[PDB]
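The next block holds one structure in the form of structure tokens; read it before the comments.
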Amino acid sequence: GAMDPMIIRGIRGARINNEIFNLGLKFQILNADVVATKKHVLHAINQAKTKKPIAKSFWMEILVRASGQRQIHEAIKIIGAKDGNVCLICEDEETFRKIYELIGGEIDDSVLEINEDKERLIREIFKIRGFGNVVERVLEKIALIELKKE
């Protein structure tokens, strides 16, 4: 399966500003309110590595995969970055530290571990018929077209 390849971290109180993008480093930030777990995000990265559909860039592709294969604009509206409870996607711990400086919040990995509140809203934006574990269910729906739950 996976061993958390990239660095996905959960931060709460992280005020998203335009300066985070001006460092031109390798990062993506999506909504931690709609996330199942790290397994959801790292999977979407892994989809961008194997299949290139129609997206602008690699990190801009990741955000579209996690929503059931979308486009940059749509996926930003649905599961894009917003201030407060937000999901950090990075390659290097130094780059994660860089972005952390500009956003400024508290690290709480529990926003990336799934609960009943995430469960009911997750079925709204992703629209999945499935009970049990939401982590497995979101991957099944988004990766069904992607030709592999990997």
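Heads up, residue numbers simply count up from 1 along the chain you see.
Cβ atoms here come from the backbone N, Cα and C positions, even for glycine.
According to Swiss-Prot, the mutagenesis experiment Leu139 to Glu (Swiss-Prot position 134) carries the annotation: No effect on Bud32 binding. According to DSSP, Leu139 (mutagenesis position) sits within a helical segment. Packing around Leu139 (mutagenesis position) is summarised by its Cβ count: 22 other Cβ atoms lie within 10 angstroms of its Cβ, all protein chains included.
Quoting Swiss-Prot on the mutagenesis of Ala143 to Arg (Swiss-Prot position 138): No effect on Bud32 binding. Taking a C-beta cut-off of under 8 angstroms and a sequence separation of 6 or more, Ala143 (mutagenesis position) has the following same-chain neighbours: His43, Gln47, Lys149, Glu150.
Quoting Swiss-Prot on the mutagenesis of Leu144 to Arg (Swiss-Prot position 139): No effect on Bud32 binding. Cβ environment of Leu144 (mutagenesis position): no same-chain residue six or more positions apart lies under 8 Å away.
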